[PDB]
Amino acid sequence: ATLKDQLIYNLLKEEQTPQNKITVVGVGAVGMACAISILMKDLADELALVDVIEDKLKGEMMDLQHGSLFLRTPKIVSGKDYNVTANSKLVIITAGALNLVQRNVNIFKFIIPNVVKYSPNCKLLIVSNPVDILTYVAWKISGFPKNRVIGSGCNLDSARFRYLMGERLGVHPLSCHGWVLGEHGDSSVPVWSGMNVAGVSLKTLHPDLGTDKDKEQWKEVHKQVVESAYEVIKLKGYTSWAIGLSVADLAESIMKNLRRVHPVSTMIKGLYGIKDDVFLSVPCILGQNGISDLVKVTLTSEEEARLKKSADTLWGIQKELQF
Amino acid sequence: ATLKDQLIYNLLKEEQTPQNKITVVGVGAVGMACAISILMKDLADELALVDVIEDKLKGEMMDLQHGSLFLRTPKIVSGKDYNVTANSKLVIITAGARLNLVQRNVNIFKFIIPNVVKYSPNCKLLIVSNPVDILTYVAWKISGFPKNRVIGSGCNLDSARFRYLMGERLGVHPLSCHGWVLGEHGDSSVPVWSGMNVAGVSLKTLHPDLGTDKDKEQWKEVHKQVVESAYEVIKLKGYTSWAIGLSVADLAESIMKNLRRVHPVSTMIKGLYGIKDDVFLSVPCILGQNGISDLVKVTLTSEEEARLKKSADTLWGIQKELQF
Amino acid sequence: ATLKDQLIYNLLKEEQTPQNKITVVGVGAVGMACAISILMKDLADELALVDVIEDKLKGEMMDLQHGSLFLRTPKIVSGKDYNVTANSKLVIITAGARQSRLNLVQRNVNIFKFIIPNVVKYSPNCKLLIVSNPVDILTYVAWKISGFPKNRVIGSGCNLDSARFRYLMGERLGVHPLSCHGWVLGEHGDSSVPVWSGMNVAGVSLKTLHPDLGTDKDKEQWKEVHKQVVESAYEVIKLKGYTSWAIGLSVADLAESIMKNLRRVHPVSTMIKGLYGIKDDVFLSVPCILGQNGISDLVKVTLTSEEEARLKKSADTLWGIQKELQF
Amino acid sequence: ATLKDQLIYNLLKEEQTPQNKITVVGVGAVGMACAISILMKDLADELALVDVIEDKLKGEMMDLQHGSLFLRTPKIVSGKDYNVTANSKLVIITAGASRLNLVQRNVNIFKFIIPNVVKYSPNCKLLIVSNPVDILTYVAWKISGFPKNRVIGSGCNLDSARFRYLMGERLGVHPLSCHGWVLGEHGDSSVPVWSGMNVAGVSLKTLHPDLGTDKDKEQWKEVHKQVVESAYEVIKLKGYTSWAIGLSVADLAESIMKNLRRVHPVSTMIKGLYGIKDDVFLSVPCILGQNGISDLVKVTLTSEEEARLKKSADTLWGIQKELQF
Ligand SMILES: NC(=O)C1=CN([C@@H]2O[C@H](COP(=O)(O)OP(=O)(O)OC[C@H]3O[C@@H](n4cnc5c(N)ncnc54)[C@H](O)[C@@H]3O)[C@@H](O)[C@H]2O)C=CC1
Ligand SMILES: NC(=O)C1=CN([C@@H]2O[C@H](COP(=O)(O)OP(=O)(O)OC[C@H]3O[C@@H](n4cnc5c(N)ncnc54)[C@H](O)[C@@H]3O)[C@@H](O)[C@H]2O)C=CC1
Ligand SMILES: NC(=O)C1=CN([C@@H]2O[C@H](COP(=O)(O)OP(=O)(O)OC[C@H]3O[C@@H](n4cnc5c(N)ncnc54)[C@H](O)[C@@H]3O)[C@@H](O)[C@H]2O)C=CC1
Ligand SMILES: NC(=O)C1=CN([C@@H]2O[C@H](COP(=O)(O)OP(=O)(O)OC[C@H]3O[C@@H](n4cnc5c(N)ncnc54)[C@H](O)[C@@H]3O)[C@@H](O)[C@H]2O)C=CC1
Ligand SMILES: O=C1O[C@@](c2ccccc2)(c2ccccc2O)CC(O)=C1Sc1ccccc1Cl
Ligand SMILES: O=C1O[C@@](c2ccccc2)(c2ccccc2O)CC(O)=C1Sc1ccccc1Cl
Ligand SMILES: O=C1O[C@@](c2ccccc2)(c2ccccc2O)CC(O)=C1Sc1ccccc1Cl
């Protein structure tokens, strides 16, 4: 008899289908930061990693596996084949390369049907850029209802904003509230009316808030949200830690059915004079069914016009794509 | 009056110093894995990063800072000057290259260590840079620290890997699979078969051939896999980072929280196993707010003692020729 | 339009089911400690509480709900009716007034006759974790009444005993209890068995270093450590009336392994028929692998002649009580 | 050679001061709920309990200690003597007993407790939970001689938490994402600041201008009324409140011990605000960190809201001027 059988008496061998499984597709800097953040937050009982570069993928899996003693996620698997992803509650897409969008669309033509085949009832969380467009692409390819296709969107943009606000005020970002909505990245919209500490509106105290003529230049806090991201790419070549942590925050709400509100990208047709199938960030209630509800933010005329212009721009791109 | 003043009435401006500061030196793959793991474990009120590559350092600092909303570490700083590391409780050294390998990290350490001791004379030093056992001795020699405050990550990771592999073979979580890999980090590490157990049941007693060539289940290969899988991971992804980062954060937890948990880390073993030279090797150590306060005297077979002694002679052979 | 509808646009109203639901039956000191520990470890997406005292039950429910801001368990419910417990992954029984032993058995069997079928009705596929005393007898009872397979009926058993043991060992050694290993097995409480051969720090056997360990000839009286496990328990009851915090922490650790499918090894009470010459349907603590199917495997500990005699004696007594129980 | 000496070689005996020590004074339901929550949040490296009931104190201590395997707080101590509390960063006071006697009786308790705490932990922060919390925070401040930054009253921290729970139930949103502030005097006279109530920075009052008035169709005023009715109801049903206060207190402790500078509604000396010029303590949003309350947020209040706080300050000072120290 084996040492195992001498030591251990087995009551049953039967294995359940995974109960709280997460898949991350793409094991680059973003994918792996999402993975480590998810693992240290105990969100999943099974983590699957998928990529096309097989050696890298295997090496990343093993490195995580070698840390198992320090974790509470007992099964970590990987493969090029999407059979390793079967029965995921949440599938996080971080893989990626008008040229660039279409190149990512082509990636998504392979990835998305494979995800759907093995986890037809999963929530999809899209991180790959440009995120708002590619969330739309994942929605179209998957055939999923809009509640189950979520884009990382402006979650990171808002986190950066709150970090910068906190620095200026001498307050932890958790107590510094403020929302950056619309299109992720360059064209995002800081909603000055919602910016507050303890329910005290900064805009009400300081009407120049968010205007060019502001003596304290509070507009620069949003400009530095965009300038931050370029600076990080310049200095280190890529962003990973902040995005990883932000994605894990979204995963927590979904896997634990928290119904917290996050600025994420959702299908926004029917609001703000937007009449096309575009995804943009608004505050959304996140839970076990993905996005169940959204907050209807009262926007100024200028805020509305910025969202509409993004919508037109995104749609101008999307209508040209071949699936 | 600014908006800040309009919003916030200041009671006092009495500026403070951190109570639980940790410094990571070197922001490569290992350093940043240590940092993120330490950050997600809430071990520090201030994290300081140091490196010689200025753009990389600034950019990694910023990247962590940008995830502040999701953390409970209110200040992350970085700098080339070791004034940013002042009054660190714990300083983790992960800088250096991944006979020549040793002398070059020694040269790095001649710059780093005096600078650390200058600004944080009461810190615990935790050495990760390879070869970790040698560089722990080097840090101890240069710092002048008492041996309790100079700790090498040593075989904490090797033992973690062993327990992972043991667990896969037995179908038990690594937490519940007990087994110690001691001595030199890397090729010459020693699996202590006599200590291997689940629920206090000795596997060697149940399976006398455990760890010998006669073993039909080839358990000896589990230790071989521990030695190898590091090479395997370097071949596949170019480096190791996550496992070491997790293991360093586990050590940091015991130090920062004064837990007095036992970990296999590299310490001065002169006086044990017939070893007379000032060499660092891994034995199980009690880790707390004063670093290594105590060590466990593992009872080793003659073969096991001979193996540690051989390592001590080898390491000393390299160390006697190093120039400080 | 209402304020809610002005503020919030609903995408869908599909009402789904909880994914990681835990029920605690009996909201006394033990049950509520279990509850707070489980809440603070983020093990559940829904917590249900059941008791027969309706006001106490509601107040406890409300008091936990009021701390929701500080937790990540979005739904806490309670009621006398078992419909609140539907679709639980794990149901923890801490019901029955605290404590002769046979009369304790008698009254807690009667309670179980009502509780267990209602639990099974609403959560046929749950794992049952029995804490109520005498825990070994009541684990048998839950298994008999429920009809569940052996893997899904777990008794808290010697989990607390072993934790107390490890605390005391750590105090004598100046080492954290996590790094002090040792197993108290067999019957929970007065008749538990400390397995001297397994006691170790860093794989170093204390018994090998110190052959008199656990014997009357031991000059350092290490046998008092196990005796103090027993004495500790009586002393806490004398001092504050009951045990709550330690048992609650110990139960949350078991829940952790089960909910997260960890396959960690814990000393818990399981059907031991087939080991140690025991041929009756008795539950006693051995080391068990715990995960999402409950107890999937158990460790076969080598016991001394004496240690084995004590388990065998316990098994004989327990079966003596159990064979006369009427179902 | 003992077994310990055979197993373990000692490098140094030099034990240090505990670095992250918390004391809880009073081991009733509140105190112990604070204790367990602090332990499960890994905020301290040493916890000390004090009470005047000696058997209960030892038993609670031992019961916590027996859970040590599942915690990361390596030293739990207790005693009637305040020497067990030495070098605490933070001392939480939950000890406490017509109803104007009640105040003087808790003052009498504080006359004994506070000087002992100060003697052994001169640099601590004081966190007062005992009721009536606003008066008793003033009392602790007065007896201790501490700067105002180091005497913190639990105040409306629990009130606000209940409010956010209730708001969250009404909207179907997690309380974390439901923002709203209950300020002023803890308990029956607290003030809900309707102007600040929001989800995602979207003011409820702007959407629904009648919010919190008697003309309000939906009577959101009920949420605040329910905040007070809830606390009476919990007492009526289980005899005391424990779990929610324990959790809210651990949250305050987390900000202080980790120097987070988060903003919490806690009781601080509000002299010089809202037309108040007496030495009284009322809840406003405060920044909490390693030196306690360093800063407060100047909430824009309506005249009605300022008037309510003024009346509270007047009533509180009325009682305080009659107290015997
Ligand atoms: N929405 C946000 O806020 C953030 C978005 N992103 C995006 O994340 C994406 C990736 O970022 P990095 O990790 O830095 O890139 P990376 O280039 O380092 O890694 C990308 C990975 O995608 C994999 N991949 C490519 N084709 C694939 C396929 N057909 N199936 C599976 N995997 C495939 C690659 O092999 C590679 O491992 C980019 O689109 C980037 O813009 C990055 C940061 C922030
Ligand atoms: N003890 C263990 O179990 C493990 C040990 N290690 C070791 O960790 C070390 C680093 O590994 P990686 O992070 O992968 O290397 P890396 O090349 O990615 O990063 C090393 C960093 O050290 C910095 N550095 C060099 N000289 C410096 C100086 N004088 N002052 C400050 N910073 C300086 C470099 O600029 C670089 O950023 C290597 O020695 C490697 O062997 C790696 C993994 C596991
Ligand atoms: N196995 C172990 O290591 C430990 C076991 N235990 C046991 O846990 C049990 C509970 O202890 P305490 O909380 O201190 O008792 P308790 O008297 O404080 O609470 C018991 C609760 O059960 C409720 N209850 C009674 N009948 C019920 C029914 N038919 N259905 C639902 N609930 C019912 C009571 O109303 C009460 O709320 C006891 O049996 C005690 O011995 C306690 C400590 C350690
Ligand atoms: N600010 C808030 O939101 C909350 C305020 N509180 C207050 O907490 C206090 C205690 O509440 P409970 O634990 O339920 O009452 P409790 O009566 O059960 O416990 C009070 C403890 O204080 C002890 N004590 C009395 N005098 C003492 C002294 N001189 N030194 C040390 N200990 C002493 C008692 O022995 C007792 O153990 C009360 O004032 C209560 O009103 C309670 C709930 C919420
Ligand atoms: O920070 C980011 O990094 C990337 C980026 C994209 C476009 C412009 C700047 C940066 C990037 C570029 C190259 C390689 C890796 C990367 O992650 C990708 C990306 O979406 C972000 S977030 C961001 C970007 C621009 C403005 C504001 C924000 Cl908050
Ligand atoms: O600590 C415990 O408390 C109780 C007990 C039972 C029998 C003998 C002593 C104590 C108890 C009695 C009355 C009221 C409430 C209680 O929890 C119940 C119980 O099982 C334990 S654990 C225990 C008991 C005896 C020896 C060793 C151990 Cl580890
Ligand atoms: O909830 C509480 O409980 C107590 C209370 C005091 C006065 C009126 C109701 C309750 C209480 C009474 C008796 C015994 C123990 C107790 O904890 C003490 C107390 O301050 C609270 S909190 C509270 C109280 C009243 C209104 C709004 C709030 Cl948020």
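Using Swiss-Prot numbers, chain C covers 2-100, 105-332, in order.
Header says: X-ray crystallography, 2.0 Å.
Note that Cβ sites are derived from N, Cα and C of the backbone, with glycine treated the same way.
Counting every protein chain shown, 28 other Cβ atoms lie within 10 Å of the Cβ of C:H193 (active site, proton acceptor). If you look up Swiss-Prot, you'll see C:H193 marked as active site, proton acceptor.
Remark: C:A49 (NAD(+) binding site) has C:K22, C:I23, C:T24, C:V25, C:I77, C:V78, C:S79, C:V85, C:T86, C:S89 as non-local neighbours, by Cβ distance under 8 Å and separation of at least 6 in sequence. In this structure, C:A49 (NAD(+) binding site) is part of a beta strand by DSSP. The NAD(+) binding site feature in Swiss-Prot is assigned to C:29-57, C:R99, C:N138; the stated evidence is experimental evidence.
Using a 10 Å Cβ-Cβ cutoff, C:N138 (substrate binding site) registers 21 neighbours. The substrate binding site annotation in Swiss-Prot covers C:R106, C:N138, C:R169, C:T248.
Looking at Swiss-Prot, the entry for mutagenesis of C:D56 to A says: Abolishes interaction with MP31. Same-chain residues at least 6 positions away in sequence with a Cβ under 8 Å from that of C:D56 (mutagenesis position) are not found in this chain.
Swiss-Prot lists C:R99 to A among its mutagenesis entries, and the accompanying note reads: Abolishes interaction with MP31. Secondary structure from DSSP puts C:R99 (mutagenesis position) in coil. Long-range Cβ proximity for C:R99 (mutagenesis position), meaning a same-chain Cβ under 8 A and a gap of 6 or more residues, is found for C:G29, C:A30, C:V31, C:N138, C:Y247.
Cβ neighbour count for C:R106 (mutagenesis position) (all protein chains, 10 Å cutoff from its Cβ): 13. Annotation of the published mutagenesis C:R106 to A, K or Q in Swiss-Prot: Increases binding to FLCN; the original residue is retained in the structure shown.
Comparing Cα positions, C:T248 (substrate binding site) lies closest to C:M33 out of the recorded positions C:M33, C:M41, C:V53, C:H193. DSSP assigns C:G29 (NAD(+) binding site) to coil, not to a helix or a strand.
With C:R106, C:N138, C:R169, C:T248 listed as the residues that bind substrate, the site has a largest C-alpha separation of 22 Å. Residues from the set of recorded positions C:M33, C:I37, C:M41, C:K57, C:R99, C:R169 situated with their C-beta under 8 Å of a chain A C-beta: none. The distance from the Cα of C:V53 (NAD(+) binding site) to the Cα of C:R106 (mutagenesis position) comes to 23 Å. Among the recorded positions C:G29, C:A49, C:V53, C:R106, C:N138, C:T248, the ones whose Cβ sits under 6 Å from an atom of ligand 6 are, in sequence order, C:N138, C:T248.
C:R106 (mutagenesis position) has C:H193 as its nearest neighbour among the recorded positions C:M33, C:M41, C:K57, C:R169, C:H193, going by CA to CA distance. Annotation: residues between C:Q100 and C:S105 (4 in total) lack coordinates; Cα distance 8 Å.
Rounded to the nearest whole angstrom, the C-alpha distance between C:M41 (NAD(+) binding site) and C:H193 (active site, proton acceptor) is 27. The Cβ neighbour count for C:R169 (substrate binding site), using a 10 Å radius and every protein chain shown, is 31.
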